[PDB]
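Asks: Once you've had a glance at the structure underneath, I'll fire off some questions.
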Amino acid sequence: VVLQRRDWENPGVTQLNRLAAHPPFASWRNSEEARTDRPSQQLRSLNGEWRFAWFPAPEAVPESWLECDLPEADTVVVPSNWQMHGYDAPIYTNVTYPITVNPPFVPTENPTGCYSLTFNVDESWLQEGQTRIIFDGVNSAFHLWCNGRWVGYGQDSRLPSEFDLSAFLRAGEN
Amino acid sequence: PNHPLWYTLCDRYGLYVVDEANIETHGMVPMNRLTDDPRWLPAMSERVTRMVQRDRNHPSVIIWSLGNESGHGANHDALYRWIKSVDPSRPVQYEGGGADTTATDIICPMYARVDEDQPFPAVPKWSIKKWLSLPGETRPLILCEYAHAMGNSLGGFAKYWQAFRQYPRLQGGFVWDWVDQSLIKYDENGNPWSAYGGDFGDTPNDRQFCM
Amino acid sequence: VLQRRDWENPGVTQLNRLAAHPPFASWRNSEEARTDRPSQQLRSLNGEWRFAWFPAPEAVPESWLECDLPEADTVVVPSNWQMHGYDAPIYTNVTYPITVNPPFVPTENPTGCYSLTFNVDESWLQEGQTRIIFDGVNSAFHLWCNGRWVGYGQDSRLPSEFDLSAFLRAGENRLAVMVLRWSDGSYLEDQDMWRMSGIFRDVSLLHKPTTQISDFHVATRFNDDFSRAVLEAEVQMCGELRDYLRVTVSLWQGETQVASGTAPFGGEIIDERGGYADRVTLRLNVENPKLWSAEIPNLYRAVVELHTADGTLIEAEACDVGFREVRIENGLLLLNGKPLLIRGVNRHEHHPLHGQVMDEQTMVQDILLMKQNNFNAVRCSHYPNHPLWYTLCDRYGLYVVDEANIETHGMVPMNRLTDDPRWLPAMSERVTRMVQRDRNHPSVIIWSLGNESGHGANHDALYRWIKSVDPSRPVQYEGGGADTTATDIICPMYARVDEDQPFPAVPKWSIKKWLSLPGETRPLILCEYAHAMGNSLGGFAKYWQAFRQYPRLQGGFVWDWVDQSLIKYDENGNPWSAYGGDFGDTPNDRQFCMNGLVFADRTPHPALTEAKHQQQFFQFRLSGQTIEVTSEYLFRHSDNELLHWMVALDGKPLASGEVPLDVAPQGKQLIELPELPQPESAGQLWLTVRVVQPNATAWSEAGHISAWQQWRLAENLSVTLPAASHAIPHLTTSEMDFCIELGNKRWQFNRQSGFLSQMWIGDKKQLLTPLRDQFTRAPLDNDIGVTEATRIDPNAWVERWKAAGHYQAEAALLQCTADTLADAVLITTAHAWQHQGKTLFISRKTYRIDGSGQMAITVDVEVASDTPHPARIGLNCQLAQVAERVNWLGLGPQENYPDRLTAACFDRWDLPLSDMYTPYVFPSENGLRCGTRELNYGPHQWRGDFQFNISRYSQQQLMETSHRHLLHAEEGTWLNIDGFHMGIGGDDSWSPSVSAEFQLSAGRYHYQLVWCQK
Ligand SMILES: CC(C)S[C@@H]1O[C@H](CO)[C@H](O)[C@H](O)[C@H]1O
Ligand SMILES: CC(C)S[C@@H]1O[C@H](CO)[C@H](O)[C@H](O)[C@H]1O
Ligand SMILES: [Mg+2]
Ligand SMILES: [Mg+2]
Ligand SMILES: [Mg+2]
Ligand code: NA
Ligand code: NA
Ligand code: NA
Ligand code: NA
Ligand code: NA
């Protein structure tokens, strides 16, 4: 499963468990903060340093990465394009596709970026309410796990993918 | 669709925006192979519909675009009509398949010249002055792309603006484009230099056409 | 596979399913393709499969993949497993049969495990492609071959195809199919019908060569007068492209080849990147094409040959071509340039024994009956049909509305899913794969976006998709108010002729009014009208008068063709017709599954003849002795028609003749009747004309009657006073009775009740129940509506009658006197019917018994103006005698009611007593005959101007009994003779639908009867 089902080679599967799209949200709990467009305590930025390891294919990703930080991984800035960090080469082509034209298939050698972050969540977020993660841009497709458990999948590199993490989080480190 | 802050800034500084779906299938033969295929309608629909759902409240957005360089397929017509139903407040444009198809409210050619016709079979690029008055044609004309500013360029730019000012229904266009897509590289001395297609071992590539 | 619940994901509607396409057979011989003979490359797997039932897919043993379960049984496929008894079929109308929680379905999800062990010859696997086709699987399935998972599919009503080439081995193979009853697809399959499940259409294996015809589209365009046509055929291939490859499309009229084209692959430039190298478009000139229509279904045969330039055949496909143009112009729907008048019916795929499995015999039976009853169109309510239906419609000549399998009726509001972009992919496939399948069938003239799913943006997108892909057919859709931006045709359901129904947001305007709303230009054709539930089709004539007067009123589709009743068996193994709730299914919508013009076994309801008469293709007028015949055919002359005419005096034939019909389409013929001899005796002369088809057709037998009409000619009123009698009746008085004696005859009037309680001829009682006034009827389905004991609808007629006390009003005597006259005895009575201190009805009567033995009854009734208008005004009694025959002078022969009597003719009719009862599955008032001047039963004769029914079943038993099979013949015969009887209605069956002119509102009523012995 997940390796079985090549969702990245099926135009009928463009997402799994993704929430509905919507206009920009901040979930203010104060009217005046909403009016003045000031920061919201309910909207948290995960633009910090993550852990990153590069692979030549999803099949080369070790199964331990779901549970544990890989010691081979580097700490990098997110958001980022990994070619800008030197892991593989950026490609400039105009009309001709950068891959063989054979829809829906992509090359077996499919560069894979394994990202991870250990983080805390306020206790109050676990008692009540809904906590979602939002990826404003992932190029070109991705699976997501929270605390070792599979959450969902997304496509389209230029629109946000959102997923409910309420059932997944725990007290302390996630 | 852009980084969300782009629309905020456009709202606040004041720029008119064309918000464009993340669909381009330029490399297909013919260009509409996927976009005329109903099996690709679901994937295409999300790219249009999730954009509208995100950006529909931004005043800076004045036009919706169905994407770019994907020929003209039936999926375009379906998605054109979807937007027209869901949001009557904005015209829908799309250039693929000859710039003046049933999937666009605006004649929006790319690189149509001011006076000279380019009568390519199936997808001609008429003189923009002539395009407006073709039998039965009533729509405004605004080039989605014109004046390819590659290197030492923009020769004949003044000729566009004279035309735009003389003809009411010629309502301008969008220069191609804003900024060189060159990437910083470093020599043995650690000195930075501007790099283009081919400079990363990338092959096949299209060299300085990224600039 | 268990992980990943794809049947709870509208984002997953299939896995590894092949592209949709028009019917394939992969002939390897051109001649076999041309003649439409069977193909060796198309194998039927319609045999006995292995089947096992599970309450949930979690209960399916993993061993079932590799090996047959010994627990499993051997069952016929195609089938619905509810018809085998594994679980119960559910009848619900609007409310979903599962909890409304999209995308989720119940954890208890009946799962049908089908399997088959079969042979494949090596030749099929050496080269080429072997695919399996499931034409119908309800509602979602996973497929395994030789243990290995192949794929997954949704949409119950379109074929699902999978490539098995890599899965099969030469020799023994095993297929395993896990069918789920409920899926996220169920949210889009909420049609008002039995909810069933299973592999209910054909399963087949298709062998295609690697280099193959993968798709082809046939278009026909015309010059202004249809004397010239171009057939355009777009053909697509799969496999490796080669310069030596060619396609030949040839067109045939029988065995004569009319035109042919050959080209290599490589279409014209499309855009900046080129054209379609894998496609070719062939164009053939056809001079003076024979045009297709429902009137004359001219067909050609197109053969599509894929071959080498040198002439080796690779494969051929083929289809029937009908040359016809469908367009809307100036607000009119045109076929071949002529405005259609749709004589339509909605038709569900239903068989009482086999459920939703269709067969050729039943399909053919249906078409024959439809054409025989002047229908020219059918709507696929509400899903793509079995593929053979379209072929039969192509060949017999019927216009088809092809409708996508999308119904979300039970959502709140109705467009909750169809306005949701997340449901667009699921919706899009149900539309797109239908068009790709059916687009070559000439019988399909209109595409429909589904049914009762509100109006959402997804409709507007899919509307536009079909308009881009196929400009040859208008797109209609009724949802969200029947005139939305997603429909080319104003297509309301149950909009009335003259009465507006201004529901907020989705009004149903009077159809005459709807046409001329500010800015409205479109044609109007009702997708559903004249709800034929039980004793219905009251007011049908009103629709047709309107359709004929208004150009832009172009007809409609009756709801509907056939009762969705199912067969059950009693303890004696005797069959009976069952409806909602008869399978422990709950909640249910009872008899609402039965709305057909015909019974489940295709026996007609009386309403069918009313439809035949109103849908006639010849209109008639009489002026003096001249009959004017007008044709409503648009294309054919009347070259298999003769007019029979007959003049009769009160049922007694006086003269007849026949004249051939020779009427151009839309033309007129004048027929001058010869001088008719004068009758001596009194009475009304009646003229009846009939249109007879001397020759058999493909759809009818020799002597078939297609049209009729009747007129009153001269009337000579009787002025002759009857022969004076010498006998005078004798009055005998007691405290309890007035008795009258004359010869061997006796009459008895009870002085406490005020009614004639008994009658003797010789020594024998004639009555088992006294002759009493009656103001009620055993309620019709139209009277009942959607009311229930637990949820009363106070607006329904039955509930108004009940609440006012019509059913429990007791007769109270006001007057009972007897006077002896010169040559008669006169009994005078008066009664009041009261309920809780309110006087509902008053009945004042005289009975005059003279020396000739005749009893003249004069009845004058008052009806309180503030009580709901009564169902009937008449008398009833239980006669002691059961006679074999019923003879009457009046309207017949079939059941007819005041608002459904145009089909009936006035004449002398003689039928067995049993034909005077209509076996409606839900029993009600039935078998009435109107305009009756004389009624004969055994020794009795009644005369006057009355309506009657006569049977072994009392009104009381009929209203107390919920199924026809539970009815028992009572002692003697119940006779109801009415001076007046309310309309039956039927514009719909969930609101009062009886028109004001058929309600008994006059306040004061009068009728007279003569009762005598012959
Ligand atoms: C015929 C090709 C050059 S297409 C041409 O390439 C340009 C290169 O900058 C741009 O991408 C234009 O949008 C595109 O139309
Ligand atoms: C308001 C309800 C009765 S809806 C009504 O039910 C009918 C029952 O036969 C049919 O299904 C009609 O199509 C439907 O509109
Ligand atoms: Mg995918
Ligand atoms: Mg699903
Ligand atoms: Mg319904
Ligand atoms: Na201008
Ligand atoms: Na460029
Ligand atoms: Na009409
Ligand atoms: Na029904
Ligand atoms: Na009953």
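Chain B residue numbers are taken from Swiss-Prot; in order, the displayed residues are 394-604.
For all residues, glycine too, the Cβ spot is worked out from N, Cα and C.
What Swiss-Prot records for this protein is below:
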type	residues	note
BINDING	B:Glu417, B:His419, B:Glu462	Mg(2+) 1 binding site
MUTAGEN	B:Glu462 to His	Slowly inactivates galactosidase activity by reducing the binding of magnesium. It increases binding specificity
ACT_SITE	B:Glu462	active site, proton donor
MUTAGEN	B:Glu538 to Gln	10000-fold decrease in the beta-galactosidase activity
ACT_SITE	B:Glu538	active site, nucleophile
MUTAGEN	B:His541 to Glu, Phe or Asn	Poorly reactive with galactosyl substrates. Less stable to heat than wild-type
BINDING	B:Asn598	Mg(2+) 2 binding site
MUTAGEN	B:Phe602 to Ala	Decreases the stability of the loop 794-804
Asks: Just name the most isolated of the recorded positions B:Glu417, B:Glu462, B:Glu538, going by other Cβ atoms within 10 Å of its Cβ.
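Replies: Comparing Cβ neighbours within 10 Å for the recorded positions B:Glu417, B:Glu462, B:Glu538, B:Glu417 has the fewest.
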Asks: Do any residues at least six apart in sequence from B:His419 (Mg(2+) 1 binding site), in the same chain, have a Cβ closer than 8 Å to its Cβ, and if so which, in order?
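Replies: Spatial neighbours, sequence-distant, of B:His419 (Mg(2+) 1 binding site): B:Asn461, B:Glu462, B:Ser463.
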Asks: Can you check which residues sit near B:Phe602 (mutagenesis position), meaning Cβ under 8 Å from its Cβ, same chain, 6 or more apart in sequence, and list them in order?
Replies: B:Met543, B:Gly590
Asks: Just the number: how many Å between the Cα atoms of B:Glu417 (Mg(2+) 1 binding site) and the residue listed as 'Mg(2+) 2 binding site'?
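Replies: On Cα coordinates alone, these residues lie 18 Å apart.
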Asks: Please report the distance from the Cα of B:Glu538 (mutagenesis position) to the Cα of the residue listed as 'Mg(2+) 2 binding site', rounded to the nearest angstrom.
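Replies: Distance between the two Cα atoms comes out at 22 Å.
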Asks: Chain A sits near which of the recorded positions B:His419, B:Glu538, B:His541, B:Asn598, B:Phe602, counting only a Cβ gap under 8 Å?
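Replies: Listed in sequence order, the recorded positions near chain A are B:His419, B:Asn598, B:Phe602.
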Asks: In the three-state scheme derived from DSSP, which category covers B:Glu417 (Mg(2+) 1 binding site)?
Replies: coil
Asks: Whole-number Å distance between the CA of B:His541 (mutagenesis position) and the CA of B:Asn598 (Mg(2+) 2 binding site)?
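Replies: Given the Cα positions, B:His541 (mutagenesis position) is 19 Å from B:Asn598 (Mg(2+) 2 binding site).
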Asks: Under 8 Å Cβ-Cβ from B:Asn598 (Mg(2+) 2 binding site), six or more apart in the same chain: what's there?
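Replies: B:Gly590, B:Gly591 - these are the non-local Cβ neighbours of B:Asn598 (Mg(2+) 2 binding site), listed in sequence order.
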Asks: What three-state secondary structure does DSSP assign to B:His541 (mutagenesis position)?
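Replies: In three-state terms, B:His541 (mutagenesis position) counts as coil.
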Asks: Including all protein chains displayed, how many Cβ atoms other than that of B:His541 (mutagenesis position) lie within 10 Å of its Cβ?
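Replies: Within a 10 Å radius of the Cβ of B:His541 (mutagenesis position) lie 14 other Cβ atoms.
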